[PDB]
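Comments concern the structure below.
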Amino acid sequence: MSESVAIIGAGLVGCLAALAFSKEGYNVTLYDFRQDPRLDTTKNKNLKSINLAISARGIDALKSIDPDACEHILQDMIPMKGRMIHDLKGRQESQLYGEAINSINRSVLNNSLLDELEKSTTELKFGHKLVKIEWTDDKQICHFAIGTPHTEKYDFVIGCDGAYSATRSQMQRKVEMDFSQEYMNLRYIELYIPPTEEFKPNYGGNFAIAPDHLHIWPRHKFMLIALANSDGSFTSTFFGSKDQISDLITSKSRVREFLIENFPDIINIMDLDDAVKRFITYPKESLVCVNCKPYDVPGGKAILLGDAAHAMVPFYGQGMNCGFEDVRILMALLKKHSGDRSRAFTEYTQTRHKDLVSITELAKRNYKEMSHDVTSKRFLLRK
Ligand SMILES: Cc1cc2nc3c(=O)[nH]c(=O)nc-3n(C[C@H](O)[C@H](O)[C@H](O)COP(=O)(O)OP(=O)(O)OC[C@H]3O[C@@H](n4cnc5c(N)ncnc54)[C@H](O)[C@@H]3O)c2cc1C
């Protein structure tokens, strides 16, 4: 009397979809080939950044799915009431916020959603790697690579397996899918701003700089940002071109001089010798942009959410927020159609694709104003 569902991917989007589906009564199994991140045996926690910005909407999405833990999950998240722009003279300026934004720890949020799933019907399959799907007109046979095979069968499948979605590949045999993938020159380095030693009254904690703002040091074709953490430290990220970075990392002192010159107001609060070490032992990461049409196999057999459907630019686009919104849109559609996945999924591709071609235009307009169009003397160096 209940339909069963396979969810491929236990990242932020995958879990949230598992929650929203248990909550509706479906029989959720959730797979990931990586190990349970909650076990410290796992070295690789698949953590792209230490923390993220979760918008009003992403909170609203997570709310409608798990109204309960939406507050024993979003506890320590820090609300940032605007941006703080840092010019080259270290001068810093508050620009208040249409939609608000909060700093939340990624590994924590990913782990909290996992826990919430144990308090529900959902079975969790870690160490399982989806490798093939056969498409019948009733139940879909999924094959896995543990450890060496295994299979299983399901009324329908959800691909939540990120940017190189195996589920997307399998779907591409069954459907004519417009597909595009682009690799950007954009690279990112993770830096760190330690907590001050003493409690700072004006900031409500051990924060070197204002924790209720998203700190941006906008330069020409590159950028430094910072977001507060609960302990007083800031997760900091450097974004620039692959070519800029690779010309820099050849000379240990070069990187150093680059930093001091472009971000003078961060030497006091950051450990510079280690900042250089971070830049050079920086792990190459492909950044891919992907698009998909449609998001689903006809007759409600399968669907794509998260990066699997639409991997966008870090920072300028908001992946996680969008994946969360995906789930909310999907469920609301399943209700309007009373459980008809075939008529729901179909409308999902219709309306989501409208949304997400406009969304990947506000991530270019955002690339434009903040990063490409930087020429003024306050944000650009003259030797
Ligand atoms: C540096 C950086 C900062 C970012 N900051 C923000 C931000 O502030 N706000 C925001 O909204 N977005 C941000 N994003 C984008 C955001 O991180 C992603 O869009 C989001 O994590 C997508 O999650 P996902 O669950 O869809 O996919 P993923 O995080 O990629 O998770 C998919 C899971 O599927 C698993 N998997 C893959 N293949 C298989 C297989 N076939 N079988 C089983 N499992 C499989 C993977 O192991 C993975 O755990 C940022 C991205 C980066 C790189």
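We're sticking with Swiss-Prot numbering for chain A, so the shown stretch reads 1-97, 101-150, 155-390, in order.
Determined by X-ray crystallography, 2.6 Å, according to the entry header.
Yeah, the Cβs are placed from backbone N, Cα and C, and that goes for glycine too.
Annotated features in Swiss-Prot:
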- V13, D32, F33, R34, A53, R109, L133, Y195, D314, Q325, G326, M327, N328: FAD binding site (BINDING)
- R83 to A: Strongly decreases enzymatic activity (MUTAGEN)
- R83 to M: Abolsihes enzymatic activity (MUTAGEN)
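Structure coloured by features recorded in Swiss-Prot.
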| residue | record | contacts (Cβ under 8 Å, 6+ apart) |
| --- | --- | --- |
| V13 | FAD binding site | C167, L312, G313, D314, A315, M327, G330, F331, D333, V334 |
| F33 | FAD binding site | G130, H131, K132, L133, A148 |
| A53 | FAD binding site | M80, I104, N105, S106, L221, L234, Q325, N328 |
| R83 | mutagenesis position | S94, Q95, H220, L221, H222, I223 |
| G326 | FAD binding site | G313, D314, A318, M319 |
For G326 (FAD binding site), the three-state class that DSSP assigns: helix
Gap-flanking C-alpha distance, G150-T155 [4 residues absent from model], angstrom: 7
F33 (FAD binding site): secondary structure state under DSSP, collapsed to three categories: coil
Flanking Cα pair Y97 / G101, between which 3 residues have no modelled coordinates, distance in Å: 6
Other CB atoms within 10 A, centred on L133 (FAD binding site): 23
Cβ-Cβ neighbours of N328 (FAD binding site) (radius 10 Å): 22
C-beta crowding around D314 (FAD binding site), within 10 angstroms: 27
Max CA-CA distance, Å, over listed FAD-binding residues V13, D32, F33, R34, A53, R109, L133, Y195, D314, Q325, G326, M327, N328: 30
Secondary structure at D314 (FAD binding site), reduced by DSSP to three states: helix
Secondary structure of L133 (FAD binding site) (DSSP, helix/strand/coil): strand
